[PDB]
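Peer 1: I have a structure here, written as structure tokens, and I will follow up with some questions on it.
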Number of protein chains: 4
Amino acid sequence: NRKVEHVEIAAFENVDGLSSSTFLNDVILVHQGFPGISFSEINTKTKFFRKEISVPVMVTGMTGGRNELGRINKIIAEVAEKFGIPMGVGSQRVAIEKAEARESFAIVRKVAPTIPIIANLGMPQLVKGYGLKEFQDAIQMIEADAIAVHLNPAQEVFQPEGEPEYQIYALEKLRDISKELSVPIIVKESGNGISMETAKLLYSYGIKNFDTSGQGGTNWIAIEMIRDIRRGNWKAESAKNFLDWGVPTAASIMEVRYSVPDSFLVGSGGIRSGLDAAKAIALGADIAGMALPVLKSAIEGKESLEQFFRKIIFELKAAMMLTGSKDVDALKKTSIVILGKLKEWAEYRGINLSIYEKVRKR
Amino acid sequence: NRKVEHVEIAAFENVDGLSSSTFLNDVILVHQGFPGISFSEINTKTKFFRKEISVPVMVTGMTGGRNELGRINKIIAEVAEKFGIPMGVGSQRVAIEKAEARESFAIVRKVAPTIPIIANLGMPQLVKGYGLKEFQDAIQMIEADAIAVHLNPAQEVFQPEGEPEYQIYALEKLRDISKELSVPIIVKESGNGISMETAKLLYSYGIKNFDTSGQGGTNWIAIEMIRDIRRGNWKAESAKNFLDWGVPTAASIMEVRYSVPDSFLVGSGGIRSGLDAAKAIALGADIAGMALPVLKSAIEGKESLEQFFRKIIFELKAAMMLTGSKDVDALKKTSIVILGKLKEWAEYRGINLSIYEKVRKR
Amino acid sequence: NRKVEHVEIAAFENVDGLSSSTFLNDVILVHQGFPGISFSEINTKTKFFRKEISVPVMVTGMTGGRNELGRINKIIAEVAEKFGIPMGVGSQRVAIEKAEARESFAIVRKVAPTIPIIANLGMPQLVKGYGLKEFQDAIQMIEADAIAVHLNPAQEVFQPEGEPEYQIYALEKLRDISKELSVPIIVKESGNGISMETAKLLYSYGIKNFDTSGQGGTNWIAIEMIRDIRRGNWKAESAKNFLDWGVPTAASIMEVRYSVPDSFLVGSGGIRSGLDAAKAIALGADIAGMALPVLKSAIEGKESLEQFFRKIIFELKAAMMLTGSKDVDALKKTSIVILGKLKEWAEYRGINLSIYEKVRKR
Amino acid sequence: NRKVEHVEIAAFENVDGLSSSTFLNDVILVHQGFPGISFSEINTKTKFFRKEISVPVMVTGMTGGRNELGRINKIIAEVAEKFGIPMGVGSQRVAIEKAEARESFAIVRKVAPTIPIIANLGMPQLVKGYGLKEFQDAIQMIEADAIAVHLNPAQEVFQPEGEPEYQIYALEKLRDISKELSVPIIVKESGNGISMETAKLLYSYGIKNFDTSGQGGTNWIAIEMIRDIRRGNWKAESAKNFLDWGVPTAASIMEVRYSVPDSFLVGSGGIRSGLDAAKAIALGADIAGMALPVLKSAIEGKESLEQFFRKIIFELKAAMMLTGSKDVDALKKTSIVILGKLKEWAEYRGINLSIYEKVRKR
Ligand SMILES: C=C(CCOP(=O)(O)OP(=O)(O)O)[C@@H](CO)[C@@]12Nc3cc(C)c(C)cc3N(C[C@H](O)[C@H](O)[C@H](O)COP(=O)(O)O)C1=NC(=O)NC2=O
Ligand SMILES: C=C(CCOP(=O)(O)OP(=O)(O)O)[C@@H](CO)[C@@]12Nc3cc(C)c(C)cc3N(C[C@H](O)[C@H](O)[C@H](O)COP(=O)(O)O)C1=NC(=O)NC2=O
Ligand SMILES: C=C(CCOP(=O)(O)OP(=O)(O)O)[C@@H](CO)[C@@]12Nc3cc(C)c(C)cc3N(C[C@H](O)[C@H](O)[C@H](O)COP(=O)(O)O)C1=NC(=O)NC2=O
Ligand SMILES: C=C(CCOP(=O)(O)OP(=O)(O)O)[C@@H](CO)[C@@]12Nc3cc(C)c(C)cc3N(C[C@H](O)[C@H](O)[C@H](O)COP(=O)(O)O)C1=NC(=O)NC2=O
Ligand SMILES: [Mg+2]
Ligand SMILES: [Mg+2]
Ligand SMILES: [Mg+2]
Ligand SMILES: [Mg+2]
């Protein structure tokens, strides 16, 4: 089973940042030796649609569809609830198809009654016949506060089974569906990043909420490579040539914030510390997303995951403290330096740095 | 025999990218998380002079002149025919001189009756007396659809036997010949690349078709170095100092497309994957060329070469799919980023990046 | 005891430049093959407030607070006096609180009657009740010629005990204090550097004297990381994520000189040779500071520390000789080159290099 | 004896390029696949003051002063005469002071009656009482066609014995002397390079002929470091800190040619192949100088040195052939690329690349 195999390869093989980069090493937060605040007044609260959350971080969707997967969703959800952190579940297709797969998603809401919970379906489902009703069912199954629709064409190109399909018709349908839905749609990538062209196209169809999921964290091309190697599939060697395919997370954050200045933006793909999260937010994200390190702690257990979030939160407040940022808003506006390849990326892409400074700050 | 030794050194020694670079690591194709197409509608067909080809890739000229060499030409040709891929043969000098060497070229047309076949003579033959008749004989011997005239002065400088000769008279003669020939001439390098000054000089004599053959692939200075080492020739240590001599393929593509915007352009030299080929094309080439990796697979056998092309084609379509490029024309216009040394090369050479963008996409 | 532990970790663990950089490798002094002077006329004297000092180098504050610490202060003070070099003592808070800790500071003046001596208290003390009287007591204890107020929020974030406090009220108080004090105030960092924003805020409260204490020297985040590891404190792994936090010394010198052109500036944090000292001054510092390498020599003994200063002074004169700088003033105006990351830092931070050149030369 | 030790350290210890760089890796000669010439027509002749020389390369001054040194001067001189190559002798101070040292210089003219021979005294001699008469004696001793006056302040700073003296009076005297001398003066560095400031100051005193001697070849600071280590002298560690002190040869060539456009320029310091020599000349030098590798071959024997010059000349013609440069003039004008640190050096130093292109081409 593909869902089990995915979790096992992500958690126990070497695919985190494999031959790829976030370009976050190119972003420096300027240290403020006179912060102007004290540690105890640092306020980490922010908005997440109609709800308030305790920390500008979310867990992005990963799993569900059978009981061992549901027990990972349970650990993640009950810890996220405790910490006031939003949580996306993984793809719900399996539970649209099979009633026994429902509980492994529903459990999330039982144990996390108050945080934002975000449903999940894949864009390809929209050209294979999914419509309003499947979306409402994904949403109602966990009383979702939003639904994420994922883009994973890279993964689909290199996986043994099948071929990606991304006709514009899917966007027409998406646009129709968003007018009848009572919760917002977020469009997220899954390891390879969102460019300006893709963010503007999505915007022209009514999409305002993005999750970057850039290269440099979980490498889904590497994951499929490993599944190909395991079955002696021919594609393995081709996947290896594409290991560094994608938009780096930090470049993707800049590209979505610049091309759609009023977007609500999750910066994710390789966020591994509260310092990475602070960088993502100062660059222009509204919140930082994480998947893989949450998975690996959850598999270790509830208390491991509690420790993990304590660490992320401390690191984030440390960066806020050391930049003079009393709250999330001030963090979005703090002083940064951009160097090296990220800077060359932006310049070639016509990202005028002065208008960038202005846009990331309002 | 030099032809045999050449093939043996290229195939079995360490001379592929030896101390050299294509600069293709400096070209990035911008990933499109919503491609807007489906994998099965990707069309790879393109024009090659008066014929249509199935994939925008060619095999560039390598060998011929005796029976063991002819059997390599046979394998390559019958596989290229099967895949709808054009094929250049190696230098036909030896078959102009000796009737017995003819069959080792002619076999290409016997087993490949439909694809473009490209004949081959060296530029120095033009100052050693070759004229119209030798060109017509090269062409007729394989019913060629075109003839390539090669520039290899770097190789000639370091080889033990003789000295390069490139007087302008050769171009006058080339110019005369091209008005009496019923097929087009392509001018190609052989490892060291074509600059703007050389492309403009060639153009001023009526040459419109170029094949970059840049540094970063097969290193012909290294091949000669090794021939020198083998014979204890003094020049070996001098060849070693020139290992990184030449214009990197990526820079050569930019230089030719910029200095001659209506050229028909083969991007070649170090093309090892369908992703290299995609980059070569997006940069400004009309098609990608390959020699060495085709040689090494052909030596292994028919089925090894068939598998090799399946892999190149898949990698190419993967890059087209992940950039939203439904056909070769879309690929020539797709978004890219250029960074690092390639970017510094272009700036010092006066290649205004904005006018470059415009020129590479019409 | 924290003071003892600090000295032992700084002196005997690996924390000097740990994962951090001064960016001084990006500063090059232009060699002058015809210096225009002779070695023996080189004059290293310069002003330090109302006194004249023999060398434009100071020892910045480190220790004090018990007898073994006082014996280190004594060695450093008596050598500094012999060389005509100013000396800052470490934080005097402990001697405000406990009369027995006083002698370990006062010994500095007994043994060094003429050189400038610089008192020390931490900025957080100002929001914890310290004011005029404690400042006058720190000064009188050693008949100080100045008092340094230190910023160490990074160190405080990562240390096991407590939390940093840097409300603006501290600056209000500092500003009132400075009007009743009879010696100047210097504000220094302690390993993480001073930015333009912090220098400007400090300036707007009447502070004119700065000591950069940039990253790339003693890494106080690493020191607290090590104290955390030793106690099995959870923060250790978070400290490790921040090892390269802060403004590099060279960038901090540029930022302070640019944002406050008339400041009196100590360039410190990783000054390890007379060449680093020459670099700091040519970049815009008025004098170079050192802490750690003086400590390590002092622990070895009086004669070890004498040899250390002889080496620093020789290296500084060598750099003056090789740039044609007859005095400290000529050195501040000598030709330099700025390359690589320091150059990209300055550009992103809006430090126009031409106005920089003008400002650092006046 | 210092002369013997210097030769032994340079020839047999690791001091060539030690921790230093020429920046010539940053200069690329553009390859021309159609050279437009043939190898046998390449002409390497050029002027050297009033004489003609066969190759635009010289041996810069090294040794003399006793019989074993004289025998090295004899091998180098007789080979240079055979090849049509100018030769500078090392410092003649010892032969001004002691009549027995004379023959070890004079032998150069006996064995090389036609090529330019360049006499040698140090700049500090001019403030130590040398004047016209000592200059005429240096010149007459070998019937010199020119005299080189060397700048070696870096070497003097770090050597155990003494101190450097470069008062302006030396230039006043030099300026007087050049008006009574019947041959030209060349001012050369010796490992640390010539800047714009130094070139302009020299020029204002009537100096028109320069030899860059930049960092990246023989490292005179390292040589003195090694002499210090051997005697347990304290300066050793200080010398180690200055190993990368100086203007890289490539940068010095650009600085002298830009700041003094009509100068006659020897580009030297780390020239190790005829490709380095071609780079030096294309950058703006009129000729390339070499010292160290000539010494090492001469110590091996007459036939070793003859083979060395054959290698250098072949490499130089190869680079001329591969750039379409039929003569030394065309080479000075051929297409280049400048990248990386050399490019950043030039930009910070105000060397406008477009006016540079113009100036190096006349
Ligand atoms: C398996 C998935 C469903 C689609 O595949 P399919 O089998 O076709 O599905 P159907 O047929 O059932 O429709 C993935 C999609 O890649 C997915 N599951 C899932 C598994 C694991 C185990 C980890 C680790 C990450 C994902 N991520 C990306 C994750 O949310 C992050 O954006 C990236 O990992 C980057 O963040 P870091 O670097 O890790 O911090 C998921 N993203 C999705 O939106 N939905 C998911 O379910
Ligand atoms: C022998 C040749 C020319 C004549 O030499 P000579 O003995 O004086 O001949 P005469 O005229 O005197 O009879 C070579 C090129 O030197 C040549 N054969 C030849 C063999 C091998 C075995 C490989 C490997 C590649 C060449 N290539 C370059 C190839 O087409 C590609 O451009 C480059 O290899 C770059 O692409 P990659 O990086 O590899 O993907 C050929 N190019 C040609 O134009 N002509 C040829 O016949
Ligand atoms: C560690 C300290 C104690 C802080 O106070 P606390 O523990 O809260 O105690 P209370 O306030 O409660 O009393 C610091 C204060 O930051 C400090 N002591 C002190 C000890 C050691 C042993 C070395 C090595 C460096 C400091 N430095 C930085 C030094 O002056 C240099 O700026 C930097 O080291 C950078 O320069 P290099 O790279 O090394 O050349 C000092 N700086 C201060 O201004 N005062 C000090 O006392
Ligand atoms: C010892 C010297 C004289 C001054 O010393 P001193 O004891 O004060 O003398 P007095 O007091 O008696 O006057 C040197 C100067 O370093 C010198 N001898 C000398 C020896 C050898 C053994 C090598 C190797 C190089 C020199 N070169 C540098 C050479 O010409 C090149 O510029 C550099 O080597 C750079 O080019 P590459 O990288 O090698 O290709 C010479 N330069 C001079 O102008 N004159 C010399 O005599
Ligand atoms: Mg799928
Ligand atoms: Mg040939
Ligand atoms: Mg404290
Ligand atoms: Mg001398």
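Per Swiss-Prot, chain C residues shown: 6-367, in order.
Even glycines carry a Cβ here, placed using N, Cα and C.
If you look up Swiss-Prot, you'll see C:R7, C:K8, C:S96, C:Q97, C:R98, C:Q160 marked as substrate binding site. Sequence annotations record features per position, and here Swiss-Prot assigns FMN binding site to C:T65, C:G66, C:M67, C:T68, C:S96, C:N125, C:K193, C:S218, C:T223, C:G275, C:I276, C:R277, C:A296, C:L297. Sequence annotations record features per position, and here Swiss-Prot assigns Mg(2+) binding site to C:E161. One mutagenesis experiment named in Swiss-Prot is C:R7 to A, and its note says Does not affect the proper folding of the enzyme, but it shows significant loss of isomerase activity. Looking at Swiss-Prot, you'll find the mutagenesis C:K8 to A noted as follows: Does not affect the proper folding of the enzyme, but it shows significant loss of isomerase activity. C:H11 to A appears in Swiss-Prot as a mutagenesis experiment; the accompanying note says: Does not affect the proper folding of the enzyme, but it shows significant reduction of isomerase activity. Recorded in Swiss-Prot as a mutagenesis result, C:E13 to R carries the remark: This mutant is heat stable and its affinity binding for IPP is smaller than that of the wild-type. It is in the tetrameric state even at a concentration where the wild-type enzyme dominantly formed an octamer; when associated with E-235. For the mutagenesis experiment C:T68 to A, the note given by Swiss-Prot reads: Does not affect the proper folding of the enzyme, but it shows significant reduction of isomerase activity. According to Swiss-Prot, the mutagenesis experiment C:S96 to A carries the following note: Does not affect the proper folding of the enzyme, but it shows significant reduction of isomerase activity. Looking at Swiss-Prot, you'll find the mutagenesis C:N157 to A noted as follows: Does not affect the proper folding of the enzyme, but it shows significant loss of isomerase activity. Here the residue is the original one, but Swiss-Prot notes a mutagenesis experiment at this spot, C:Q160 to N: 150-fold decrease in the catalytic efficiency and 2-fold decrease in the affinity binding for IPP. According to Swiss-Prot, the mutagenesis experiment C:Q160 to H carries this note: 23-fold decrease in the catalytic efficiency. Looking at Swiss-Prot, you'll find the mutagenesis C:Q160 to L noted as follows: 28-fold decrease in the catalytic efficiency and 5-fold decrease in the affinity binding for IPP. Mutagenesis annotation in Swiss-Prot: C:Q160 to E, described as 10-fold decrease in the catalytic efficiency; the structure shown retains the original residue. Among the sequence features in Swiss-Prot, the mutagenesis site C:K193 to A is noted as follows: Shows significant loss of isomerase activity. Binds FMN with very low affinity, but the global structure of the mutant has not been altered by the mutation. For the mutagenesis experiment C:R235 to E, the note given by Swiss-Prot reads: This mutant is heat stable and its affinity binding for IPP is smaller than that of the wild-type. It is in the tetrameric state even at a concentration where the wild-type enzyme dominantly formed an octamer; when associated with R-13.
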Peer 1: What's the longest C-alpha separation between any two of C:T65, C:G66, C:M67, C:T68, C:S96, C:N125, C:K193, C:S218, C:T223, C:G275, C:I276, C:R277, C:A296, C:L297, the listed FMN-binding residues, in angstrom?
Peer 2: 23
Peer 1: Counting other CB atoms within 10 A of each CB, which of the recorded positions C:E13, C:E161 comes out lowest?
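Peer 2: If we count Cβ atoms within 10 Å for the recorded positions C:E13, C:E161, the smallest count is at C:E13.
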Peer 1: Check the DSSP secondary structure of C:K8 (mutagenesis position), expressed as helix, strand or coil.
Peer 2: helix
Peer 1: Roughly how many angstrom lie between the C-alpha atoms of C:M67 (FMN binding site) and C:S96 (mutagenesis position)?
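Peer 2: Cα-Cα distance, C:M67 (FMN binding site) to C:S96 (mutagenesis position): 7 Å.
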Peer 1: Whose Cβ, among the mutagenesis positions C:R7, C:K8, C:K193, C:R235, has more other Cβ atoms within 10 Å than any of the rest?
Peer 2: C:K193
Peer 1: Can you tell me whether DSSP puts C:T223 (FMN binding site) in helix, strand or coil?
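Peer 2: Reduced to three states, the DSSP call for C:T223 (FMN binding site) is strand.
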Peer 1: If one looks at the chain holding C:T68 (mutagenesis position), which residues at least 6 apart in sequence have a CB under 8 angstroms from its CB?
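Peer 2: C:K8, C:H11, C:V12, C:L74, C:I77, C:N78, C:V94, C:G95, C:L300 - these are the non-local Cβ neighbours of C:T68 (mutagenesis position), listed in sequence order.
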Peer 1: As a test of the contact definition, list every same-chain residue at least 6 positions from C:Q97 (substrate binding site) whose Cβ is closer than 8 Å to its Cβ.
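Peer 2: Correct list: C:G69, C:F110, C:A124, C:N125, C:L126, C:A143, C:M146.
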Peer 1: Are there any residues at least 6 positions away along the chain from C:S96 (mutagenesis position) with a Cβ closer than 8 Å to its Cβ? List them or say none.
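Peer 2: Result: C:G66, C:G69, C:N125, C:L126, C:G127, C:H155.
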Peer 1: I need the least crowded one of these binding-site residues (C:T65, C:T223), counting other C-beta atoms within 10 angstroms of each C-beta.
Peer 2: C:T223
Peer 1: For C:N157 (mutagenesis position), which residues of its chain lie six or more apart in sequence with Cβ-Cβ distance below 8 Å?
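Peer 2: Within the chain, C:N157 (mutagenesis position) has Cβ neighbours under 8 Å at C:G127, C:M128, C:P169, C:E194, C:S195, C:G196, C:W225.
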Peer 1: Among the binding-site residues listed here (C:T65, C:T223, C:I276, C:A296), which has the Cα closest to the Cα of C:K193 (mutagenesis position)?
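Peer 2: Given the candidates C:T65, C:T223, C:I276, C:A296, the nearest one is C:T65.
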Peer 1: Taking the Cβ of C:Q160 (mutagenesis position) as the reference point, list residues of the same chain whose Cβ is under 8 angstroms away and which are at least six residues distant in sequence.
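Peer 2: Those within reach of C:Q160 (mutagenesis position), by Cβ under 8 Å and sequence separation of 6 or more, are C:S195, C:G196, C:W225, C:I226, C:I228, C:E229.
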Peer 1: Filter the recorded positions C:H11, C:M67, C:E161, C:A296 down to those with CB closer than 6 A to an atom of ligand 3; keep them in sequence order.
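Peer 2: Going through C:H11, C:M67, C:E161, C:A296 in sequence order, those close to ligand 3 turn out to be C:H11, C:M67, C:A296.
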Peer 1: I want to check the contact list for C:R98 (substrate binding site): same chain, sequence separation of six or more, C-beta distance under 8 angstroms. What comes out?
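Peer 2: C:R98 (substrate binding site) has long-range Cβ partners C:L126, C:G127, C:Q130.
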Peer 1: Spatially speaking, which of the recorded positions C:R7, C:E13, C:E161, C:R235 is closest to C:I276 (FMN binding site)? Use C-alpha to C-alpha, please.
Peer 2: C:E13
Peer 1: What is the number of other Cβ atoms found within 10 Å of the Cβ of C:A296 (FMN binding site)?
Peer 2: 24
Peer 1: Report the member of C:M67, C:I276 (the binding-site residues) whose C-beta atom has the most other C-beta atoms within 10 angstroms.
Peer 2: C:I276
